[PDB]
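*Asks:* Next up is a structure, given as structure tokens.
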Amino acid sequence: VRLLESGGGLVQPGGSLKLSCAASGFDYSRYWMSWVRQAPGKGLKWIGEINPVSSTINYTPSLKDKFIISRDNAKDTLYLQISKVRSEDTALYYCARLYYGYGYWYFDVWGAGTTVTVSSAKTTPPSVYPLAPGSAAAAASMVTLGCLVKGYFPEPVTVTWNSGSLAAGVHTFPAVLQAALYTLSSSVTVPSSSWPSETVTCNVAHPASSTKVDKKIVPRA
Amino acid sequence: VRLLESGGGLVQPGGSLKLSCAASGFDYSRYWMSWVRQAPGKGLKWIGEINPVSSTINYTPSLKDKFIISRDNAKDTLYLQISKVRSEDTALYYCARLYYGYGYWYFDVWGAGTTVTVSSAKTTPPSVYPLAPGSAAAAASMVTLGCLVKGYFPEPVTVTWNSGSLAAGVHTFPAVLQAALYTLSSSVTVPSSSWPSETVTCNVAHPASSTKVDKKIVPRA
Amino acid sequence: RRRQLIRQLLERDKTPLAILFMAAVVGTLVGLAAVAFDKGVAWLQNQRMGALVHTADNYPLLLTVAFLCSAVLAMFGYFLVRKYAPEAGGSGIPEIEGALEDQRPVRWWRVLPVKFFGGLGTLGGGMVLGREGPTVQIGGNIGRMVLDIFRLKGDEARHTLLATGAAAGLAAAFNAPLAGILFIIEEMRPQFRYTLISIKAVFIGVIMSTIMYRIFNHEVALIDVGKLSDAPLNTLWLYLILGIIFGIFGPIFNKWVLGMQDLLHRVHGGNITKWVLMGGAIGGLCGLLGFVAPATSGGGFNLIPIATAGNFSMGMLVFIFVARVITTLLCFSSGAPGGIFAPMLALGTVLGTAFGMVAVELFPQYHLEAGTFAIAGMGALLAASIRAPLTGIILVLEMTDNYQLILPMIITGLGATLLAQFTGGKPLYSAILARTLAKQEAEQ
Amino acid sequence: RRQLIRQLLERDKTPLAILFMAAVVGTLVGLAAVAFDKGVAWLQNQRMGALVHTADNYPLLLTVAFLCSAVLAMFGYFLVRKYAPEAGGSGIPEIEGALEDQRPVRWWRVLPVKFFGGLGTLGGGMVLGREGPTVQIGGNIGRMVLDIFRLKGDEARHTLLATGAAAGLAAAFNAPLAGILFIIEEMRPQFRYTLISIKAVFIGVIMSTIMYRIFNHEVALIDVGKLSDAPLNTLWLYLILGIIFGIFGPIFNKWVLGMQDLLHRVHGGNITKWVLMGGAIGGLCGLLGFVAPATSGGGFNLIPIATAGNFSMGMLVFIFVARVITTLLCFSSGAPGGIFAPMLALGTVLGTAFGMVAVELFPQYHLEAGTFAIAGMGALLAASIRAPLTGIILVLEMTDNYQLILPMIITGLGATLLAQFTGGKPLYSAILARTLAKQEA
Amino acid sequence: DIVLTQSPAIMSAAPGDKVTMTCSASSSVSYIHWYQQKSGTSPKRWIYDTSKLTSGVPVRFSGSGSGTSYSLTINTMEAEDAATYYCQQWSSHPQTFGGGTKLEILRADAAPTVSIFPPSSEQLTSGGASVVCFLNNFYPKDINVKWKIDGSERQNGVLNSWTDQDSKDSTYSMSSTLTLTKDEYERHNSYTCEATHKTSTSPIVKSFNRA
Amino acid sequence: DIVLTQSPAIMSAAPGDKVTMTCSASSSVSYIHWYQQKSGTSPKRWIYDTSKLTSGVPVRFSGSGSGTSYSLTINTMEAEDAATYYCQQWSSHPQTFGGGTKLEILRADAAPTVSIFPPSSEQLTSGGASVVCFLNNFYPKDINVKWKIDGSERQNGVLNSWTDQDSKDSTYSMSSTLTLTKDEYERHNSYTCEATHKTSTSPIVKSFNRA
């Protein structure tokens, strides 16, 4: 039982796109399919539903051709068209299959989501800067390292350390947007004896801009 | 309703291949499927049948796993895998959907067939050469042109004229074999008052080497 | 009297082999008979289709031949009935219901050829009647004929082979074995006293005639509707309301079907010519309408699937309904040979669909599909006019095969029988026997 | 004639009191049946949980399996012997009698005895159904509200007794139609006209089904999926299967009756030799519901598994014999609980086995053993209890393979036909005949 | 496994003719099916269960038989009936097919349309030089092609191919392919193609000159 | 259309504890459903029709209420139990969701493990200079930060960014980052970062000096 929505990404305002949910693990007809979006860190809202014989398609109290739901049982897939996109529509979009118990319907099984970012801002690679502690700090129990992934657009970047093998004691913080670019930082507290005697590297992908980068945190010489 | 079998072409003697038949237009579970082959020039030979739940598979008086038949109800696809391919196994292979009336079973809808050639030869894109009438064409009512398809292996190839829009007045002669390479021509007749005045293109297609050539018949300058 | 019971219990379910074997031959004949009759009606509606193609230009001339063929055949049918077997006009189920009570004659030498060729005429011209009428009666007489021809003696053999013929008759008309059996033992049988109908014999009859029907009619269902959606428990009350609506309309329909029988009697006064003429006039109107509005005419089976799929507009539905009440009355009420059973399914579909439409828009939280109400409503007119719910349900179920709709189907059905009782309607099959049996007494 | 015209115009008129009272009966029987169902479930789960606590020590677990089953069985047989002997065994014939005005409906007694009695026998994993308990419980419920509301008349006494018995089968199988059909094919006074309002029996069953659905929605008792179809040149095979059931149908009746007797000797009517032999079989149940669960239990579990053709031929024959033995020993021993359910499970297993043979013998028919499973499933019920029309519609409502309607009828009919021509009798009637005759002699 | 043998292996009637072919079988078989395989098309279930017609099969087609002999009949055969027809049984396992009866159409005469074709210029950049010559839509099927390089005969390195009988017009068509090398062809000027057929006593000649 | 409003907006509760959120509705609603959304994953169906645990759901969870007011409840909360609970009705149309209630592991306090960072050399090879300050691993989430440039307070071009609670220690981290142009940066020397967290009335000061 998988629902796999794709089609998300960056669109310029006033544009339009076609999000797509691709379904496996069940008889896709018989089942009502739905679209529910989440305005980032905020309330879940329901876009619409479409029945299996596509003879019923219901939207939310939403303007004329804003949304256009449809599906193709032959390809086992569900589409959603947003037309004249605006910043409102920047959100995580999940498709879900509809069921019930007593007969008041619920959202049975959800997809992972795709993010649609609605922005005139241009895609822009990130710059990766290491964060060694300075020739002014006396190495204690734990040594804290890090990298600043400054000046990208759009979300997301993926930050891992030592190709993700140093999974312990890491924090990638949330990115914050500023004047149409994002910045995030990433910590990795290792013990004092671990480093500089050992190589601690940070790996950053921003695939939006085909950027892959490895920046090694060498101590402040 | 349609069965569109494939994966055939050229195999080395003793070696093995897997045919897929991909079905679409009917609930593919529900139906016992089958394979029937036909050696060039000769009659029909039932190979095997698989039910929907894969819990019954009969083969003809075959050997070990001379043949292996399977099906993927998820993909709507039938499979036939042949082993130790001696040349008896050079045929056109039909996947057929099975059904009954009073209850004595027949082969309901047949696919188009893929060809399998057991031979040690080599896949060769055909050469296609335009055949326009010699510089003094005493152009009567109806000009006949054609295109020559030589030096391919294996079979088959398909010739259509202007992507099928020209169907009336088209021949295609069975390819003849010469030093392990096949050759054929294809003729077509139009109003003289319709060519050179209008594009006449032949679309040759050799599946085995996945080639299309679109030669367009230029008058003789 | 307990000692009697002990003797009876130990002697239960024992049917003389003669009876069983005779039911078998009964079913086989009724099956073939119904098969043949069905093929006949088909051939004729096809002939008529063939002439409309020979005159496919000239619009009024086509409208003419549509009418005239239907005229000619309907007349021929009305005639055969009036001139050789008055008992075989109208349905013929109450005629058989009576025969079971020993209150009517089974003049088979008469009815068989009359009802058969008579119906071949009325159905084959595209009139709004079913085949159950003809085949149930035809079925009963075949059962009588083989009781006579074989001189079988006893109350058992006279009730049983009459009832198994009757059932095989419904079974072969709908390809509905269980519906055949359930019909007998819920509606057909003597309703007020114990009887000697062997149920095991009824079965064998029906089995045979279904096998006969399947031999020639293999690989096509009468109504294909596909697997519909389900109904959630919070959706049920809506089928009860639909049942109520059918419950009030059920007897209102019975009034008109009876009343109309009368109002049409005057037009001909019992006169063989005013009848046959009026006969071919409604008949002509049928072939005419089976061209300019075919949903208003014909048996009705054709628009069941179309309506279930929700392919008619609301306008078009309400039209079809009205036009079909009219044409249903006009054909049955006018005493032409042919059941009212089939066109009752067609009306219940159309009405149920219409309710479902309204239901769908008003309750989008239910995720309704009009077509579940079509199927609930399909056997509900049969449950409030004929008042044989158990037969209607299992008939619909055998035909549309949506067993997941069992609850809504029962609940609609039951609600229909309950309101058809509390508004003082009467089992339309009974009321026709009561009019017929009383009309025989009160002319003495 | 004059009388008939008067009757016709007065047909299908049920006093609104009766209707309304049917509605309440169904509702109670539904809830009752639900609660009973939950109870048995709960107790099978307790026993499952103790076998977890002693999951090491092999003979210690085999003992606790035995002893819980023993103890619950005993508790059941006791409640029955000590307070309502009428509520031992099935209880269907007991109600059939009541319909004939030949047995009393001591509800004040049976309700608590059959209920908690069954909760004991079923809940210990005995080879008995829920129809027994629910059908009887259902009738008494109908009796009790006839009493409590002082409804007067033959109608109100036969109707509210019947709707209760129907609601009882309906809620036992989620099978509305089978409920109603059972009444008017087997339950009703078989030899004289009666005043059972069918419209009333419906409303009952409606309510009790609605009750069952409210607590047990989105779970079928038997899931089997959509089977294949049966071509016409395949039908004869179902007739042969029906004959095989037709011969074995009465042979089964013999042993079920004969075994009621051979087990009476073991106790002689003595409340202690009974209850003790009661928990001895009961113990052998929970024991076998561990070392070969298919030979024990209600049987619904193995229906799906057999229909899908997942048992071998060996495994099937075993499960059959084992299940004949265990079926008799539990019902024959007058423990409270139907034989209806275990009869389906026997019919499936037999039918499947026939289908296996069938498949290998006739490759050109493209058979699927599982179609003979579903034909055979109601066939024992058609040759032992001889209510084929209820059997068919019951299987149909539960397996939902309407396409197999012909094979199902043909098998069923062929079974009732040969269980007549080999001199067997409606096992539910023969029990009433034994019981009514043992009353006068 | 029943062996089915089909009456004429190749038969020949003129439209209007009632036609019958036969499927005789090694043991007894019941309800056989028949397949129509037109030229380079897949088999099409034609007649099933001995005598039922598939949907869309003209009623001009019929079926009968029982036991060991079965037949398929065309009452007033039509020219678009040219196929090979197989019968098939599955009353006994495994199922089995007939040898096929290739029905071929008798029609009136049709003069061949000869068309001559000089080795294309990219074929000269290859090394070969196949001169092609189409004879199209002739009846009957026996035709005689003759090659004349500079008035003199050639019969080395010639290849022929005939199509099956066409489904609407029932005519045949033939291709002739003279293959030489670049020089072996350039060392001549006149190439002719000579067509002898029933419809003309005097051979239909067509020729091209490089110069 | 119906607006549901879940009462605790965010809440904390120690493992093995009785937790209960509301979901008050603007009109009357029946059989509401509850979804658990863990951090960065697909919402999952938890409770439905006012209170049936979905296949899988630990038995420690429970629903109830009616009409205008419902509630999810956890007798003995757990580790794996923190996440976001969204109630949802579809009793009326269109369906609606509640605000959500974030369920958080309450824990023992933690003072923050502060790190301060000098702008990288390459960031300066570009004329930007970000001073990063990691306040790692502190409970509660409530913290204050404050920068000192040459020991002087500064509010511009500071960007602050908390992680959501940890799933290894249930503590917050937070980063403050101060961005300055290379020039801007170079005319100052003493750069300090002041953490003011509940577990001390004297702030953890962490700072460096360019010199």
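So for chain D, numbering is Swiss-Prot's, and the shown residues are 18-458, in order.
Using N, Cα and C of the backbone, Cβ positions are placed for all residues, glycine too.
What Swiss-Prot records for this protein is below:
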type    : residues                               : note
BINDING : D:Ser107, D:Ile356, D:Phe357, D:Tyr445 : chloride binding site
MUTAGEN : D:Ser107 to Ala                        : Uncouples chloride transport from proton transport
MUTAGEN : D:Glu148 to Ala or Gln                 : Abolishes proton transport, but permits the transit of chloride ions. Abolishes gating, permitting continuous rapid transit of chloride ions; when associated with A-445
MUTAGEN : D:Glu203 to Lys or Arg                 : Decreased proton and chloride transport
MUTAGEN : D:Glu203 to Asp or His                 : No effect on proton and chloride transport
MUTAGEN : D:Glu203 to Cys, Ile, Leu or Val       : Abolishes proton and chloride transport
MUTAGEN : D:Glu203 to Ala, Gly, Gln, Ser or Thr  : Abolishes proton transport, and reduces chloride transport
MUTAGEN : D:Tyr445 to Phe or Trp                 : No effect
MUTAGEN : D:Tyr445 to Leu                        : Alters stoichiometry of proton/chloride exchange
MUTAGEN : D:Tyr445 to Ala                        : Abolishes gating, permitting continuous rapid transit of chloride ions; when associated with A-148
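Structural setting of the listed features?
*Replies:* Around D:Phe357 (chloride binding site), the same-chain residues at least 6 positions away in sequence with a Cβ under 8 Å from its Cβ are D:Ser107, D:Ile109, D:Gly146, D:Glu148, D:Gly149, D:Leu398, D:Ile402.
DSSP classifies D:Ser107 (mutagenesis position) as coil under the three-state reduction.
Its Cβ taken as reference, D:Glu148 (mutagenesis position) is surrounded by 28 other Cβ atoms within 10 Å in the chains shown. Under the DSSP three-state reduction, D:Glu148 (mutagenesis position) is assigned to helix.
The Cβ neighbour count for D:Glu203 (mutagenesis position), using a 10 Å radius over every protein chain in view, is 21.
If you draw a 10 Å sphere around the CB of D:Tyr445 (mutagenesis position), it holds 24 other CB atoms from the protein chains shown.
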*Asks:* Hey, for the chloride site built from D:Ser107, D:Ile356, D:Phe357, D:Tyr445, who else sits with CB inside 8 A of the CB center?
*Replies:* D:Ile109, D:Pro110, D:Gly146, D:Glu148, D:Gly149, D:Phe348, D:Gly355, D:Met360, D:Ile402, D:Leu444
*Asks:* Far apart in sequence but close in space: which same-chain residues, 6 or more away, have a Cβ under 8 Å from D:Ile356 (chloride binding site)?
*Replies:* D:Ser107, D:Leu145, D:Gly146, D:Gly149, D:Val273, D:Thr344, D:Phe348, D:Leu444
*Asks:* What's the CA-CA gap between D:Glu203 (mutagenesis position) and D:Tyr445 (mutagenesis position) in angstrom, rounded?
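*Replies:* D:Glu203 (mutagenesis position) and D:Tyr445 (mutagenesis position) have their Cα atoms 9 Å apart.
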*Asks:* The record names D:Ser107, D:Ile356, D:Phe357, D:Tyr445 as the residues that bind chloride; what is their largest Cα to Cα distance in Å?
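*Replies:* Those residues reach a largest Cα separation of 10 Å.
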